[PDB]
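This is the structure, below, for whatever I ask next.
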Amino acid sequence: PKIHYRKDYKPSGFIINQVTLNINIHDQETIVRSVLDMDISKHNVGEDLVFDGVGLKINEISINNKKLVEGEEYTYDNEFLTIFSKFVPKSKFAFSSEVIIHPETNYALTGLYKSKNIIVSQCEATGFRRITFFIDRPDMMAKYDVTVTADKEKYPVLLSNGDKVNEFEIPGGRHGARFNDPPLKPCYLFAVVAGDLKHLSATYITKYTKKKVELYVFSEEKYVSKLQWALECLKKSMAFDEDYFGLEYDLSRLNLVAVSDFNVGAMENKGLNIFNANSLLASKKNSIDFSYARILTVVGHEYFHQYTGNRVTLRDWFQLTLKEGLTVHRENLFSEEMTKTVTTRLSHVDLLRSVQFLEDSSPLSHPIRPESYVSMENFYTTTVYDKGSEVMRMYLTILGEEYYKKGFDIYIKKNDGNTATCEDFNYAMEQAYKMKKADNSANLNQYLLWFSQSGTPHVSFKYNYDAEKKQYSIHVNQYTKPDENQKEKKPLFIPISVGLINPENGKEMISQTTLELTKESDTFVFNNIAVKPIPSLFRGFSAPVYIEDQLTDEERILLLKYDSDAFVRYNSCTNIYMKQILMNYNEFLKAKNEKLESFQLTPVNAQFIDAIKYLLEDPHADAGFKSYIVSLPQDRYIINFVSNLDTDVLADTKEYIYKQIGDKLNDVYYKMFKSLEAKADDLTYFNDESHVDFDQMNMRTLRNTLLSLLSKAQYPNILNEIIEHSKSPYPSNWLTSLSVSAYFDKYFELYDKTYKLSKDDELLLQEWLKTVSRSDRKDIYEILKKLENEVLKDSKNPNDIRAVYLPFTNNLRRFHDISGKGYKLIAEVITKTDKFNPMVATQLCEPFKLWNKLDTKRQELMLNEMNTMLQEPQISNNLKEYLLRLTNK
Ligand SMILES: CC(C)C[C@@H](CP(=O)(O)[C@@H](N)c1ccccc1)C(=O)O
Ligand SMILES: [Mg+2]
Ligand SMILES: [Zn+2]
């Protein structure tokens, strides 16, 4: 089990200048021929020539057209091809090989594989070695000349990187195409596609050089009508990079291709981006609302990779966050600008603080640049991606837009066409920092700790106001808990965007201010503060930290009502809920432990409920934001604040609090649900796929959130509304009608209705599966068995498997059933899935990530299942490594 260390990076003793590929696709096999034009590098010390090559069937190997002898001149163990140095030339030479591979039976979906009737590759991170021999690491830059041949009837459309320079017929109903891609690239950016693809296309003209760029979006013929939004998003992405960053696309053509079987969301292969169909295809009739922001972000993300990933590349995989964190940040700026809704930024924070904070306090905790790895496939984490994006976003907060764009331009200008490391980016920002501070001695050396230090910092506050002096003080402290990566944590450079609200009239008291906390603690003093303010802290969520604001609920309510910053309002509400949750949780826990016959619960704050009512009734307030304030914090956010969490007690706590608020506001909820209908469900542009209205979709989110609250509350006659809702043309609505009907006798009736609506669209059916899986049903285990026997069956499609099982794992009462039956079920699925797709098997482990945070019985139940999984003789390296780290073994 080899461990790779970041400090051990050394350049290869070899060079690969040119790759010439012939990929010959046949019915039962694919033959790959490869000529590598190679050289000896200056770092060479006479070593053996070792290629990566996984699962390759060798027909022959040669050096300079001389066939090599197995055993005497090379060995191959199905992972590494070793050519003994004595047979390696000392100057420029040609290495060639012909191997056989089998996309048809490649169910792991890495390397070359068959998705339905499409042949497609996935090479990031270590997939190219499953196609042919290579020194499979991102610093090996080469030119590519690729020929693909196949049966013309089955695979009429052939695609690879670069320019298609020849097309030709072949005897036997076959045909070929040759693509030449002269610019250097790492092998993980190579891609090929063959299939019966249909397309939409458009011509984009670049802003500055006026180059015409051909845009193609591809799917199977059945869903070609679902391609329109993707095309619009691509156009939007190119414009944004041009307008914000001044970056134009440099190639003559860009292809997007949707496939049904894909491990993640998408992949940025140069000129040939490949997508999970669920992140490229949509139509108003056959998609839930969520698909529209999803496609916008994933298309945007892959496009922005063209610079941050494809033109400036990684030296080694340890720099992953430099392309992933930076590209997520670029995608976030894009989406906020495109949606023009505050819920876009709130949704990313909601994700970070639930899922990534959980990871960062688990045994899997790591910095966004790890010091080591065993499995590259487990390196792609919410930490590297989403905390990475927050660290990338803090440069913009610190510098402001103008100097940030200057720093970013320095980075692209200085590293375009080269490999780079996280340090190169910090250096570029530092130059901006210098300029901004008008001080050549300013540096961002401390900033680098954001890359190396794991764990979530805690930032806490105390305040002082001297009325006679008009002087306000904010005392700030930062603390990161020691963990397995650092025994001693150092103070970070933490930018704290702040405002001061006058509690008397709700007005801003100071101009925009970012506090630069660089010590363990500091005191920030403000003069000429006319009245005691309420501090608006970490506006926009300006650092990825635990915020402990030490405000009263009265203060949080005033912020919630009157603050200008969406995140601080949302967070003040979040904090009011958390105080209530912790208090009620302990009251329920104590009653349970002491087996009390009677006890008291502390009611929800009445002025809080009044403030929620005030905001809901404000016709000028945002519907998206409203839906957040009537929702309790996520379970996986809550668990960060509770030791030995008893999931049953938390379920009871949430139920009490929702009932408390509903007892007061249900009439308001119903009234809004009714009044929102006309605007929310407007059908005016239902048949225009380029017309996407994010505010309107937020109005549906609010209606659907309210309907759920009303249904759980058993509001009088709400079943009437539920049944009418099931008749809506919008899938977000009629799938919502399915899950809220769970609390009624009509459920299986709507189950059958919505199934029939969903079954003839692959992606819609998967959304149906998710809805069923997430249904709040007492018979949920029997329902899941029904899904297995009747719908899922033996599908190896990762979208199907994830649809059936993952939403269910968020069922707090039922997945965590004290028998452990839920843990047993998911473990069976993980072990089953691991036989053909280790990557997705590891994704399916996600519910276990909080295992040591639960009550001691559930900890033991989960640990038992993970140890059972670890004991499987056939367990993959991928899953084994993950569970070993997760169980601290
Ligand atoms: C935030 C998502 C939209 C990003 C994608 C994957 P990616 O675009 O970062 C690509 N680089 C990749 C592909 C396959 C394996 C590893 C990495 C995702 O996770 O869905
Ligand atoms: Mg299918
Ligand atoms: Zn990416």
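Just so it is clear, chain A uses Swiss-Prot numbers, and the residues here are 196-1084, in order.
So how was this one determined? The header says X-ray crystallography, 2.0 Å.
Every residue gets a Cβ built from N, Cα and C, even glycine.
Pulled these features from Swiss-Prot for this protein:
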| type | residues | note |
| --- | --- | --- |
| ACT_SITE | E497 | active site, proton acceptor |
| BINDING | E319, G460, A461, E463 | peptide binding site |
| BINDING | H496, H500, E519 | Zn(2+) binding site |
| MUTAGEN | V459 to P | Severely affects substrate specificity. No effect on Zn(2+) binding |
Centre the Cβ atoms of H496, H500, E519, go out 8 Å, and tell me which other residues of that chain have a Cβ in range of the Zn(2+) site.
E463, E497, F499, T503, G504, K518, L521, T522, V523, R525, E526
Starting from the Cβ centroid of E319, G460, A461, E463, which together make up the recorded peptide site, report each further residue of the same chain whose Cβ lies within 8 Å of that point, ordered by sequence.
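Those within range, site residues removed, are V459, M462, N468, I469, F470, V493, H496, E497, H500.
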Take the C-alpha atoms of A461 (peptide binding site) and the residue listed as 'active site, proton acceptor' and report the distance between them in angstrom, rounded.
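Rounded to a whole number, the Cα-Cα distance is 7 Å.
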Tell me which of the recorded positions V459, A461 sits in the most Cβ-dense spot, judged by other Cβ atoms within 10 Å.
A461
With every protein chain in view, how many other Cβ atoms are within 10 Å of the Cβ of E463 (peptide binding site)?
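A 10 Å sphere around the Cβ of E463 (peptide binding site) contains 23 other Cβ atoms.
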Among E319, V459, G460, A461, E497, the recorded positions in the record, which have a C-beta under 6 A from ligand 3?
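By the Cβ criterion, which requires under 6 Å to ligand 3, there are no hits.
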Would you list, in sequence order, the binding-site residues among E319, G460, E463 whose CA lies within 10 Å of the CA of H500 (Zn(2+) binding site)?
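The binding-site residues passing the 10 Å Cα test are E463.
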What whole-number Å value do you get for the CA-CA distance of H496 (Zn(2+) binding site) and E463 (peptide binding site)?
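So the Cα of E463 (peptide binding site) lies 8 Å away from that of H496 (Zn(2+) binding site).
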Might you list, by sequence position, any residue in that chain lying six or more from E519 (Zn(2+) binding site) with a Cβ less than 8 Å away from its Cβ?
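Same-chain residues close to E519 (Zn(2+) binding site) (Cβ under 8 Å, separated by 6 or more) are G504, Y575, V579, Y580, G583.
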Max Cα distance spanning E319, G460, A461, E463 (peptide binders), Å?
13
Write down the Cα-Cα distance for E497 (active site, proton acceptor) and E463 (peptide binding site), rounded and given in Å.
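It is 5 Å, counting Cα to Cα.
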If you run the three-state DSSP split on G460 (peptide binding site), which class comes out?
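It is coil.
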Once near-sequence residues are set aside, which residues in the chain of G460 (peptide binding site), 6 or more away, have Cβ atoms under 8 Å from its Cβ?
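Counting only residues 6 or more apart in sequence, the Cβ neighbours of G460 (peptide binding site) under 8 Å are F470, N471, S474, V493, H496.
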